[PDB]
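*Asks:* I'd like to ask some things about the structure below.
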Amino acid sequence: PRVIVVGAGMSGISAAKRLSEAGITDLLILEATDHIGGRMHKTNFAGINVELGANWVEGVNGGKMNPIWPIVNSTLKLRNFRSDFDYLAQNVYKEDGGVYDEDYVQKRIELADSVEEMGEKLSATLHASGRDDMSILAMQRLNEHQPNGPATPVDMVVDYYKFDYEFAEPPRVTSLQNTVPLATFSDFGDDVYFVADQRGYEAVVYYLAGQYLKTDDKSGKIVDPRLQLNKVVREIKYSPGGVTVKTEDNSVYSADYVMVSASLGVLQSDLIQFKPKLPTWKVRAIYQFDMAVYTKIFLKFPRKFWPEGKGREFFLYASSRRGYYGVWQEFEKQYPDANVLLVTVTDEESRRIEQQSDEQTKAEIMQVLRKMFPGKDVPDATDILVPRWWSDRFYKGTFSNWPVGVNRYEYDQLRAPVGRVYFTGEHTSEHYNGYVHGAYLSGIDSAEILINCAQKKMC
Ligand SMILES: Cc1cc2nc3c(=O)[nH]c(=O)nc-3n(C[C@H](O)[C@H](O)[C@H](O)COP(=O)(O)OP(=O)(O)OC[C@H]3O[C@@H](n4cnc5c(N)ncnc54)[C@H](O)[C@@H]3O)c2cc1C
Ligand SMILES: *[C@@H]1O[C@H](CO)[C@@H](O[C@@H]2O[C@H](CO)[C@@H](O)[C@H](O)[C@H]2NC(C)=O)[C@H](O)[C@H]1NC(C)=O
C-alpha cells in the first residue's frame, strides 16, 4: 500500500523505517521544514553547536536497555557525559545574594524526596481506571498534612527542579498516577547522559533514516525522492477507500493511508484541516492532554564569573516568584572555555518570554545574575539564544505532559486511528510520552498497528 507520513521527526522516520521493513516501501514523507529531526535539533551559538530541543538520553543503567542508548553510545559514539545532581544542596542561590547553608538545603531536598517516595507508594495502590487519581500537589498536601505544597522560595525551587524541570508544568496540573513513578526511569535506569557532540543528538535520526532512504555516496545526504522537505501539510481528506493530502505550496497527493506524526500542539492548533472533521471522541482526547513548553535560554559572556568544579554543573536560583529563571547549568566539561551558561524556564514564563524581545529577556537575566553574584563584576552577556517552540507553528510546544483528569483509556484514544488516518509521535507512546525514546518506540508501534490492519486485515 502507499502510505504518506506527515513529519520527518524521530517518530515519522522511525515509523517509515518499520513500514519499509515490513515491505511497505511505497512511502512519501512530507516534512514542513527544510530538514529532518524535528524536536532533536542543534544550532550554532557562540561558535558552538548547542541543542535547541532534546539534549539527554534519559533512563540509563537500569533493568532494560533504552533503545536509544546503544545508538548514541556505541553505534555513533556521540560525545556525552552522565549528569550528576548530587551536589545541588551546595548550589542554591538566595534571591538577594549567595548560596544558602548546604545542610539546611540538603534536608529540604530530603524532605521533598521523601514525600515523593510516599507518593510512589500511593500511586501503586490507585485503580487502573484512574478514578482515584489526583494531582502531584494533592499528594504533597496529603503526605505533608498541609493546605499547600512547597511555598517558601527554597522549597519551591527544589519542587520546580524536581518536577517542572522534568515535566514542564507544575505538580498541581500533573497526574500523579501517570508520572510518579515514571516508567522511563523505572524501566531503563535512573541515569541521564547529556549529549554534547557537534554532529548533534539529531544524528540519531539521520542514522535511522539512512538505514532505508537513499543517500549520496559522496555527501551522505539523503537524496531519496520518497522524502520531500518544505512540504507543509494543511489538509488531509479521507474516505473508506483512501486519502488525499494537500500541502501549503499547493501540491496534492494520494495514498491508501496517512500516518500523522506532527506534535500534539500542532494537532491542537488547526494548522491541519481534516475532512471530514475528526470525531468528537478524538477531538476531546486531543484537547484534554497537555502540550508543555520548556525553553533553553543560552547565554554567552566575555568572561566567567560563576563557580566551576566538583558539583558545580547545576545550580538553582531561589526566587520568591516561583519558576523565575530558576534552573541553571554551566558547561565546563561540555564546552570548555566557552563562557556559556544555560537557564531553563517553562510553562507560563516560557509563553511570556517568547512574546518579548531577546534584549528584554537578556536584561531580566542580567538582573538575576547580578543578584546572584554580588561579589563579582558580572559582565553583560554578549549573546543570547531564546528558542521559540511554542510560537513555532510546526511544534507549538516542546513535549506532552499528562494532566490530572485524563485516564489511561482517554490517553489511549490519542493513539487511536480514525478510519485510514493513523497517528504516531511522543504523545502516542504508551509509557514514554515526552521523550526521544518514546517518539522512537511510538513510530514502531504505530507502524505495526497499520501493518496488521493493512496487511492482515486485523484492525
Ligand atoms: C526543548 C526540548 C527539550 C526536550 N528535552 C528532551 C531530552 O533532553 N530528552 C528526551 O528524551 N526528550 C526530550 N525532548 C522530547 C523529544 O525531543 C521529543 O519527544 C521527540 O523528538 C518528538 O519526536 P516526534 O517525532 O514525536 O515529534 P517531532 O520531533 O515534532 O516531529 C514531528 C515533525 O513533523 C513536522 N511537521 C509539523 N507540522 C507539519 C505539517 N503540517 N506538515 C508537515 N510536517 C509537519 C515537524 O516539522 C517535525 O519535523 C525535548 C524536546 C524539546 C523540544
Ligand atoms: C558508553 O560507551 C563507552 C564506549 O565503549 C563505555 O566505555 C567502554 O566500555 C568497555 C566495556 O567493558 C571498556 O572495556 C572500555 O575500556 C570502555 N572505554 C572507555 C573509554 O572506558 C561506557 O561504559 C559506556 N557507558 C554506558 C553507560 O554504557
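All chain A residue numbers match Swiss-Prot; in order, they span 33-491.
Cβ coordinates are placed from backbone N, Cα and C, and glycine is handled just like the others.
Copying in the features that Swiss-Prot gives for the protein in this structure:
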- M42, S43, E63, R71, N87, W88, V265, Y427, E458, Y467, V468: FAD binding site (BINDING)
- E90, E198, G466: substrate binding site (BINDING)
- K328 to M: Abolishes enzymatic activity (MUTAGEN)
*Asks:* Could you tell me which of these binding-site residues, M42, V265, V468, has the fewest other Cβ atoms within 10 Å of its Cβ?
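*Replies:* Result for the binding-site residues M42, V265, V468: minimum number of other Cβ atoms within 10 Å at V265.
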*Asks:* Quick one: of the binding-site residues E63, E198, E458, which has its CA closest to the CA of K328 (mutagenesis position)?
*Replies:* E198
*Asks:* Roughly how many Å lie between the Cα atoms of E90 (substrate binding site) and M42 (FAD binding site), rounded to a whole value?
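*Replies:* That comes out at 15 Å between the alpha carbons.
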*Asks:* Pick from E63, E198: which of these binding-site residues has the biggest number of other Cβ atoms within 10 Å of its Cβ?
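*Replies:* Max Cβ neighbours within 10 Å, all protein chains included: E63.
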*Asks:* Tell me which of the binding-site residues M42, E63, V265 ends up closest to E198 (substrate binding site) in space, Cα to Cα.
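*Replies:* Spatially nearest to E198 (substrate binding site) by Cα position is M42.
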*Asks:* Could you state the CA-to-CA distance between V265 (FAD binding site) and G466 (substrate binding site) to the nearest Å?
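*Replies:* For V265 (FAD binding site) versus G466 (substrate binding site), the Cα atoms are 23 Å apart.
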*Asks:* How many other Cβ atoms are found within 10 Å of the Cβ atom of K328 (mutagenesis position), counting all protein chains shown?
*Replies:* 19
*Asks:* Taking the Cα atoms as reference points, how far is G466 (substrate binding site) from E458 (FAD binding site) in Å?
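*Replies:* Pair distance, Cα basis, whole Å: 6 Å.
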*Asks:* Could you measure the widest C-alpha to C-alpha distance across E90, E198, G466, the residues recorded as binding substrate, and give it to a whole number of angstrom?
*Replies:* 11
*Asks:* Go through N87, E90, the listed binding-site residues, and name the one with the sparsest Cβ surroundings, counting other Cβ atoms within 10 Å.
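*Replies:* Among the binding-site residues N87, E90, the sparsest Cβ neighbourhood within 10 Å belongs to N87.
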*Asks:* Can you list, in sequence order, the residues of the same chain other than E90, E198, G466 whose CB lies within 8 Å of the CB centroid of the substrate site?
*Replies:* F199, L214, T216, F431, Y467
*Asks:* Just checking, which of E458, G466 (binding-site residues) has the fewest C-beta atoms within 10 Å of its C-beta?
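*Replies:* So among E458, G466, the binding-site residues given, the one with the fewest Cβ atoms within 10 Å is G466.
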*Asks:* Using only the residues recorded as binding FAD (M42, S43, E63, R71, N87, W88, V265, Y427, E458, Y467, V468), report the maximum Cα-Cα distance in Å, whole number please.
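*Replies:* Greatest Cα separation within the listed binding residues comes to 30 Å.
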